[PDB]
Amino acid sequence: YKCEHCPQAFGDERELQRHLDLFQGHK
Ligand SMILES: [Zn+2]
């Protein structure tokens, strides 16, 4: 939906999911 952090705001939870996935992707 809306991300306060990195200026991101999409109406698709996949986007955030990708953010968390990629962000959490790194050790
Ligand atoms: Zn963010």
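By Swiss-Prot numbering, chain A shows 562-588, in order.
Placement of Cβ uses the backbone N, Cα and C atoms for every residue, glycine included.
Annotated features, as they stand in Swiss-Prot:
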{"type": "BINDING", "residues": "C564, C567, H580", "note": "Zn(2+) binding site"}
{"type": "MUTAGEN", "residues": "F584 to H", "note": "Site can coordinate Zn(2+); when associated with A-587"}
{"type": "MUTAGEN", "residues": "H587 to A", "note": "Does not affect binding of the protein to Zn(2+) alone or when associated with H-584"}
Pairwise CA distance, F584 (mutagenesis position) versus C567 (Zn(2+) binding site), rounded so that it is a whole Å: 11
Local Cβ density at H580 (Zn(2+) binding site) - other Cβ atoms counted within 10 Å: 15
Fewest other C-beta atoms within 10 angstroms, as judged across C564, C567, which are the binding-site residues: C567
For the Zn(2+) site built from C564, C567, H580, further residues of that chain with CB within 8 A of the site's CB center: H566, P568, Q569, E576, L577, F584
Distance-selected recorded positions near ligand 1 (C-beta under 6 Å), from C564, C567, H587: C564, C567
Cα separation, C567 (Zn(2+) binding site) to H587 (mutagenesis position) (Å, whole number): 17
Packing count at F584 (mutagenesis position) (other Cβ atoms within 10 Å of its Cβ): 11
